[PDB]
Amino acid sequence: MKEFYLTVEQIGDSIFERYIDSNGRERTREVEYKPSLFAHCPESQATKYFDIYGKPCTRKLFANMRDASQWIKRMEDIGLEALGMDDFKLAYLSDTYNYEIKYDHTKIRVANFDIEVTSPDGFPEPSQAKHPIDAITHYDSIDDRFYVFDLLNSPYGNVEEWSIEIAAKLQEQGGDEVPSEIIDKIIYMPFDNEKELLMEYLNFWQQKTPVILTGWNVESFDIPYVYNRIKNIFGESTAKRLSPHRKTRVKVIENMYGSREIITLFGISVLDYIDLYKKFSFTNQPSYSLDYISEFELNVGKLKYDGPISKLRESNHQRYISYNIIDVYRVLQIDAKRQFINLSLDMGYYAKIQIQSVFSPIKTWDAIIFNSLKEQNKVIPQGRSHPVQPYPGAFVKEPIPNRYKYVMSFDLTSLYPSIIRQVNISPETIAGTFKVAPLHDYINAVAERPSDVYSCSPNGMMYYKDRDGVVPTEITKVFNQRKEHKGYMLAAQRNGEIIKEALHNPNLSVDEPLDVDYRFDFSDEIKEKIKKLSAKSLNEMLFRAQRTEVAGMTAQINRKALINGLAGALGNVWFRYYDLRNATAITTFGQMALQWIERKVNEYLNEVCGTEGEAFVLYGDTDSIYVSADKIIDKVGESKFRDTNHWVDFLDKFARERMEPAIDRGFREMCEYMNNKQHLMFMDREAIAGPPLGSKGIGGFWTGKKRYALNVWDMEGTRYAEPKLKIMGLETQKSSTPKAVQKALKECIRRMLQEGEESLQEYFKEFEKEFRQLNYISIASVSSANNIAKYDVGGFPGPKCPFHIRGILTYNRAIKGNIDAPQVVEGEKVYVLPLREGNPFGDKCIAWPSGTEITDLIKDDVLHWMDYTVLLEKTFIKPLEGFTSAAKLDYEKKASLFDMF
DNA sequence: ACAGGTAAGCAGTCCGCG
DNA sequence: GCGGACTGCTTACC
Ligand SMILES: Cc1cn([C@H]2C[C@H](O)[C@@H](COP(=O)(O)OP(=O)(O)OP(=O)(O)O)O2)c(=O)[nH]c1=O
Ligand SMILES: [Ca+2]
Ligand SMILES: [Ca+2]
Ligand SMILES: [Ca+2]
Ligand SMILES: [Ca+2]
Ligand SMILES: [Cl-]
């Protein structure tokens, strides 16, 4: 089989690499790598190395890696460009793997792990590691085994072995309910003492050394804690065994509130799942406890126990171990759904970087572009330094706040990358400039055609049409992968809607779910086979379909993220190819494109309706238009259609047959006008939106930019079983609005768009009446805890102190003394509650770490002195007023004037 | 340091206001 | 005694 790397590191003048050989065997080697850089030389001097502009370079081989760096320095000490890949790991990878890497994941050792530390001192600090490690569950992807290391004796109690027979049993039967499918995969190891526990774990680490190291919060807690515990006990030399090469960097970086520490383990690629999740999940969560994320992701419960966690090992060691095992499995369950490790392997190898570098779009693209260039014997430029300059981005239309009954939207496919490809924007495709008319002259086709020779952006830049450019070339590739997985995604979604429809005719029948690939539109026979199936079998299929979709979502949205990131990278001063000329060429062309088609789309319909100079496009952001479809519908009359589904099927056909071809012609012209390389501005219909037929519903509304709600029947060719609410920017979407309140505002909106005003009033009446009975956690606000210190000033609110920061201050003050209550972690999320007039906290609000319940030390005073009125007013009524005003409705019954009857 | 800009709403502070 | 203008902060939308 083809060879592939596991990990690479540079230590002094040597490169350390773990890899899989041509026989599937894991090997390590240290290489005295001889790097090669480049300097400009005279035109006459004939070589085969040219920089990106076509200027000739000379290659310089260095005896060791230090020599190469010293030269770079000496060249800056002179003032001449020092060219080539300065990060030697990437050049080594590029040299050692001159082909497209096809890896075998079953050969890659991914370790998933978690530890427990009993601590009656408050949170056990990794930097200090004062308390014993008393459990380690470590899953190995190669062995398919959960390795459990369990301490029975410690300063904080002595405990009987864990029982796997009990662990397996129901909660409802006094067991722990550890899943069947992993019961047989547990390797249990009791330990007399911590010394042996740790000593054994290290020898285990040696024989099954992780390549990919993951888990929950593993980089802020488990890794640092185990490193430091071993360091405190056996010395830093032993602790260094956690690195296959024995080298570790310790980034001290503290804060005002003590000492936090991050350890780098050379030879291992650490991918903390919380960071994977934050980067790839595209959620903004109110809390990042595993319980919370497990629940959100897998719809599994809370992992319940009695008393605090600090007292769990002693009171119930049985459950203490099972819960540690389950925590590890949970991350695995999340990864089987989200596929983030898989994604990271794909990108890492695609680009030829350290896998952990996937967190860096700049590092990722530098390498892709580097390798691409290396293939044509071209030489990359030196990374220079620049001042940060702001630059303009997208255009957003200011909309008329209002209800809108029938709405149809249209969106451009991968716009910024498409613009890159259409215009041919790349560091070496720059041809010159032209003098720019103000933007609106390009929008309305008044300004003279900028060039007859080059491809142009309304920002005044001109690019060669004939050549290629690495950026377009490399961007097009990742785009095509994007399009592939999007395709799989949408079809899985389409299929999922068909299963939903079928769940109205569930057959009284005993069968198994169909063996089908959900990435592809179901065939007629499969469809025919589906109606006759049972509920039990249909639901299994639905679940699978969704699972396919999530998988496809992950692959698609994150390639999109990466390609959009190149476009922004052009405007990050650390990117090798930083260049505001190019970044600005992207954004400005975007602004023109959007407004150009707004002109065209208003023009077309005004002709097609005979009407004169009416507005149809009511909104647009960046690359989207929202078209007011009322006149098209009225041209036929709501009298007809019989059902909702008729007029949707109408509008759809009108979009695909009439609008798009006009839209296409519009973008053809603009491409011509701009004289671009290839037309790639593709705008197809997205959402079809309105109320159920002849209902009291308003269909949709806007409040301003970035804030609207629509009742969507069809989205990108997916016809929903039930109409789905598209809500953008409103409080229902924000992680800072109380859960109960999101839910209720969503129903108010649902009731606004699907049913009428009465329905909405009826609900508002109910909600307010019932509000005081909801759980405190459900009605609490959420916020991040940035810059606590800055505003601290004696433990009381400093100047211009933010509302939430104030609330933490009241917390801290109220938990003074008993270091036992959890401390608000700086930069983490908190619940916030307003405090009622004249309370014992001596301030007007309180905050505490999210996920958690507040410690009982203050819980009951918080519940009593709770300010429901200010909560209701601020978080619910206020935003509702916003929605209904814009919608021209009232949430409360108005004074009839007739009431005197 | 190690993708980008655009933009909304909520509070705090300071000022004008018979 | 409070509303408006401005700014800090937070979290959305592309
Ligand atoms: C979502 C997003 C968009 N954008 C910019 C670049 C996008 O080309 C443009 C429009 O964004 P989107 O409409 O969200 O998506 P897209 O055009 O990139 O791709 P698609 O429509 O197929 O999903 O806005 C970013 O710069 N960063 C981002 O994270
Ligand atoms: Ca734990
Ligand atoms: Ca689309
Ligand atoms: Ca788009
Ligand atoms: Ca869009
Ligand atoms: Cl230590």
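If you check the header, you will see the structure was determined by X-ray crystallography, 2.5 Å.
Yeah, the Cβs are placed from backbone N, Cα and C, and that goes for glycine too.
Around A:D222 (mutagenesis position), the C-beta neighbours below 8 angstroms that are at least 6 residues distant in the chain are A:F113, A:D114, A:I115, A:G215. Annotation of the published mutagenesis A:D222 to A in Swiss-Prot: Complete loss of 3'-5' exonuclease activity; the original residue is retained in the structure shown.
Look at Swiss-Prot and you will find A:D222, A:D327 tagged as Mg(2+) 2 binding site, backed by sequence analysis. In three-state terms derived from DSSP, A:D327 (mutagenesis position) belongs to a helical segment. When Cβ atoms from all protein chains are considered, those within 10 Å of A:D327 (mutagenesis position) total 20, not counting its own.
Here the residue is the original one, but Swiss-Prot notes a mutagenesis experiment at this spot, A:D327 to A: Complete loss of 3'-5' exonuclease activity.
Around A:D623 (Mg(2+) 3 binding site), the C-beta neighbours below 8 angstroms that are at least 6 residues distant in the chain are A:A394, A:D411, A:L412, A:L415, A:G590, A:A593, A:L594. Here Swiss-Prot flags A:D411, A:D623 as Mg(2+) 3 binding site, drawing on experimental evidence.
As annotated by Swiss-Prot, Mg(2+) 4 binding site applies to A:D411, A:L412, A:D623, with the evidence given as experimental evidence.
DSSP assigns A:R482 (substrate binding site) to a helix in the three-state reduction. Summarising the annotation, Swiss-Prot assigns substrate binding site to A:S414, A:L415, A:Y416, A:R482, A:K560 and lists a large-scale study or a structure entry as the type of evidence.
Quoted from Swiss-Prot, the note on mutagenesis experiment A:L415 to G or F is: Increased misinsertion, increased mismatch extension and inefficient proofreading. DSSP assigns A:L415 (mutagenesis position) to a helix.
Annotation of the mutagenesis experiment A:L415 to M in Swiss-Prot: No effect on base selectivity.
Annotation of the mutagenesis experiment A:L415 to A or G in Swiss-Prot: Decreases base selectivity by several hundred fold.
For A:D621 to A, Swiss-Prot lists a mutagenesis experiment annotated as follows: Drastic decrease in the efficiency of incorporation of dGMP. Non-local contacts of A:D621 (mutagenesis position) by the CB criterion (under 8 A, 6+ apart in sequence, same chain) comprise A:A394, A:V396, A:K397, A:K705, A:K706.
Quoted from Swiss-Prot, the note attached to the mutagenesis of A:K706 to A states: Almost complete loss of polymerase activity. Classification of A:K706 (mutagenesis position) by DSSP places it in coil, neither helical nor stranded.
For the mutagenesis of A:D714 to A, Swiss-Prot gives this note: Complete loss of viral replication. The structure shown keeps the original residue. All protein chains considered, the CB of A:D714 (mutagenesis position) has 22 other CB atoms within 10 Å.
In the three-state DSSP reading, A:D623 (Mg(2+) 3 binding site) counts as coil.
Between A:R482 (substrate binding site) and A:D327 (mutagenesis position), the C-alpha separation comes to 33 Å. Cβ proximity to the substrate site centre (mean Cβ of A:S414, A:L415, A:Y416, A:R482, A:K560, cutoff 8 Å) flags the following additional same-chain residues: A:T413, A:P417, A:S418, A:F479, A:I563, A:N564. Secondary structure at A:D222 (mutagenesis position), taken from DSSP and collapsed to helix, strand or coil, is helix. For A:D714 (mutagenesis position), the spatially nearest entry among the binding-site residues A:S414, A:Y416, A:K560 is A:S414, judged by CA separation. Within the same chain, residues at least six positions away from A:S414 (substrate binding site) with a Cβ under 8 Å of its Cβ are A:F479, A:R482, A:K560, A:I563, A:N564.
Here the recorded positions are A:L412, A:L415, and the one whose Cβ sees the fewest other Cβ atoms within 10 Å is A:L412. Distance from the CA of A:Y416 (substrate binding site) to the CA of A:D327 (mutagenesis position) is 41 Å.
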